[PDB]
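Working notes, structure below.
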Amino acid sequence: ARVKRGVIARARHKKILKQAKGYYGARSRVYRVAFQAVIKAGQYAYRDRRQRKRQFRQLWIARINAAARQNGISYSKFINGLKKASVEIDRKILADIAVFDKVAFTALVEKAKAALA
Amino acid sequence: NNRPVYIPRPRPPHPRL
Amino acid sequence: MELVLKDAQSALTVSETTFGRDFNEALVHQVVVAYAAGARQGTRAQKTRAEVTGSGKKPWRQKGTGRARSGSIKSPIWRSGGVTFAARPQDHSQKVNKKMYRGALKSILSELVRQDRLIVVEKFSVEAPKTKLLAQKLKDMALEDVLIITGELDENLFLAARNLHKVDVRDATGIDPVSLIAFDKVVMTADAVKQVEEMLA
Amino acid sequence: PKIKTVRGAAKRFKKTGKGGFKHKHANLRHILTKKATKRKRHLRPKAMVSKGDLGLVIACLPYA
Amino acid sequence: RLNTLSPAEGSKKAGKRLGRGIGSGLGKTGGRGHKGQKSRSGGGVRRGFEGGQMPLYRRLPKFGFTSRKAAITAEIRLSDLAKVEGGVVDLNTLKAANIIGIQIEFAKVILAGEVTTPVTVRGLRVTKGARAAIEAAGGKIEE
RNA sequence: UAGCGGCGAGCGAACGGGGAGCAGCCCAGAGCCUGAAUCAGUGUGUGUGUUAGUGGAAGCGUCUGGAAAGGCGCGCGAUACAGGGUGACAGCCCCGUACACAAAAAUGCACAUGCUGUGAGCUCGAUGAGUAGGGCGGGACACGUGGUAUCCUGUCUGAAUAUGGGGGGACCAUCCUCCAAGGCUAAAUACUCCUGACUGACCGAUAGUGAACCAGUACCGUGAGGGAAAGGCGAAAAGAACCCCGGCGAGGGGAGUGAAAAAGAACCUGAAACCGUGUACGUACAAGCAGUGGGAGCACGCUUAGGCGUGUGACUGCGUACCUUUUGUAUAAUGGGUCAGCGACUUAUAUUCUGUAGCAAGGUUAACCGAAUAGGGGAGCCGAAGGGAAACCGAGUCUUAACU
């Protein structure tokens, strides 16, 4: 019972090349190179699913630090005041508030200053 | 398309560093 | 157990062990698989690197050539000659114990009775060797795919069903598990029934 | 073809009831004057094959 | 129904296929490790090889001898003693029952229990308990 | 298994049992009786088979369509729905098929009847000599010279002859069995260059024979020898009249044929690498496995009028291919130019373990017979009893004079 692998092999190669669409040069044309490119993209995607969380955390802290300093308080002092005042707002909301609602942030820093003092 | 090569090559002074 | 009739309405006595035993799924499957394997003939073969026409001369020298080392034109990784493990004519028939064969046959017969796929009638015969007569006889009985089992094989019934694909005529001695399973309905004559217990025991 | 028993093995091991093997001790052939009677006496009876080398013995004589 | 029969669970295993991908488990040498004699095609050591050390079947001395008389003797159980033929048992007519074999010419009766019918044995040997067993049943011994 | 064996690797019987098939004779010599059976060769006659062949049943209307054998509806044949062909899938269109017949002439086989040649039956006698055996050197028997029987032979010797001789595994005696030194003999057995039919969980053009195509050809070698590649238009050539550009070209555009000409002979389907034209976006101050996470702008469409999708992607964080081999590789260690196709744990027989199924102190047959995957066949194998080197004993046995 001879088995020909032309149909199955062509299906597998098409699937990999489809996933390699948009890559430069042989990385999107040649299967031997495309397979390596697709696998590497898989490793990076897994790794960056974790770096994204920390990258955005850094961005929020920088935004809060700029906004807090503009109000006359350091980031570390401002966060400590919130903890003392029992405020559970996280960095994502704090950065969002600072960008859009300046008055709300002014109230927060005022609350933080009162708790510290 | 085989084209066997029957070309011997000269023996250079071996590295023998 | 008791086997009812549909034409003469006559009682029949048959041992329940051979017609009322449980259905052994595993046992029947093995016998059916064994029967199919025994039907093969395994008439096939390829040529190994020793049986391929050619010569043992090395295509090129071991060293100096810039290409891969090669030993013969008949290597399996070469075009036009090879087959690493060439097939040979083999027998696929497998052994089945006598008791296991009998047990599967008893199991099959019991379940046919349970699914009312087995019909027992009196002598089944055709007056003349005409397929038209046999077709009429089976038409009024609402049977299209039937296996006729008779105690004695008569040329008249054999010739009538020869050109009927859906109809088979057989003797009690020549009974196989596959035929009983495959056919939708099985019709057994009174004589045919008796020989079954004697051979099945 | 059927397996061939190692004839040399079959002349030195005998199978027992529980699947073990008995063999003669291997230090009672010659050079016996210098040996103590205690050591010669203990080597006289047959002994059982150890577990570690039992697997080797099974392969050598698959039929016996 | 021919397309409904299935085998019992655990009857089939599908076997092991070597060198078929990474996820299949045993690929890339298919479970025979890295380089070495055992990893080669057709490699391995013959039976009893210990890597050059004197094999066990050579370190030990051969002993004993084979007795031809042992191949022409057999032992008779009490259980099968009473199912030979009526109630008479002898060196002959045991081959008819097929419990010794054609070539056997010496036989003994040992205590295997389950003897009820009284039987007579001529030309055989009853060890110690076979004599007691048949006598209780009602047999007799004569040579 | 018994044995053989640097007792290593390995080699490996016989007796006996079950089957297939069975058939026994002649000369070494005279007499009586002499076609007296059986054989071989040539004529006649019957039967059968081969070499050419003959007949061989039964369907129409509508729908789709280039064309129906398809769908729908209603019929008939079948001792013929085995196959092949026919404009898509035919029991009923064709060739066939089951079945019933056919031979002027040449032939194989089994019989009866003629001729030719050796040859029945009985009595008596005879009954294979340089041979058997032996010494020396080898070989064959499972048996390697070992305690080595038996057979064959190169060399040198050498009986008895039936009141005799051979064998029975060194050898001797007693018993049992047979009669060498002369021959003939079908059956069961082995194989297929070749012929016919049939079959296939065999291949389907890098497969299958090296060869599906006038292949052992082209081609290579002084020679022996080695040894390719290459299948597919369409149902039917209906294979493109004619016109136009062009060199009375090539190639092309129309026209026509066709269901279809991106079916036009460079001809079914027509993938990938590779090479191009068009459109959108990005790119000429920016450094590296070329991706990934975030992400503006732009171009297309969608509902809503905010986004969602598709493509591109400035800028920015992180990020030195894969395989192999290694203590350890981005390594400047190995391998790969790319694509497509092919390419590596198989098969047979034994043995052990696990799962599962049947039967159970029982289980199971092999060859073979079998109108046969049935049923017969129990030869045999494994198991229920072991101990001992063995005789032998036996739920015990061995060890020992004997066991606390």
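Method reported for this entry: electron microscopy, 2.4 Å.
In case you wondered, yes, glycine gets a Cβ from its N, Cα and C as well.
Reduced to three states, the DSSP call for C:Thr131 (mutagenesis position) is helix. Experimental mutagenesis at this site is recorded by Swiss-Prot as C:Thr131 to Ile, annotated: Does not regulate the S10 operon; assembles into ribosomes in vivo.
While the structure shown retains the original residue, Swiss-Prot records the mutagenesis experiment C:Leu134 to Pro with this note: Does not regulate the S10 operon in vivo.
Quoted from Swiss-Prot, the note on mutagenesis experiment C:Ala160 to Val is: Does not regulate the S10 operon; assembles into ribosomes in vivo. Secondary structure from DSSP puts C:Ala160 (mutagenesis position) in a helix. Applying an 8 A CB threshold to same-chain residues 6+ apart, the list for C:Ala160 (mutagenesis position) reads C:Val126, C:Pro129, C:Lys130, C:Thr131, C:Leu133, C:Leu134, C:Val169.
Here Swiss-Prot describes C:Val167 to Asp as a published mutagenesis experiment; the accompanying note says: Does not regulate the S10 operon in vivo. The number of other Cβ atoms within 10 Å of the Cβ belonging to C:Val167 (mutagenesis position), over all protein chains shown, comes to 21. DSSP classifies C:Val167 (mutagenesis position) as strand under the three-state reduction.
The Cβ neighbour count for C:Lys63 (variant position), using a 10 Å radius and every protein chain shown, is 6. According to Swiss-Prot, the natural variant C:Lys63 to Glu carries this note: In strain: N282; confers erythromycin resistance. Ribosomes bind erythromycin poorly and have reduced peptidyltransferase activity. 50S subunits assemble normally, even in the presence of drug, but assembly is cold-sensitive at 20 degrees Celsius.
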| task | May I ask for the distance between C:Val167 (mutagenesis position) and C:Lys63 (variant position), taken between their Cα atoms and rounded to an integer number of Å? | result | 72
| note | The answer, for which of the mutagenesis positions C:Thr131, C:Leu134 has its Cβ ringed by the most other Cβ atoms inside 10 Å, is C:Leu134
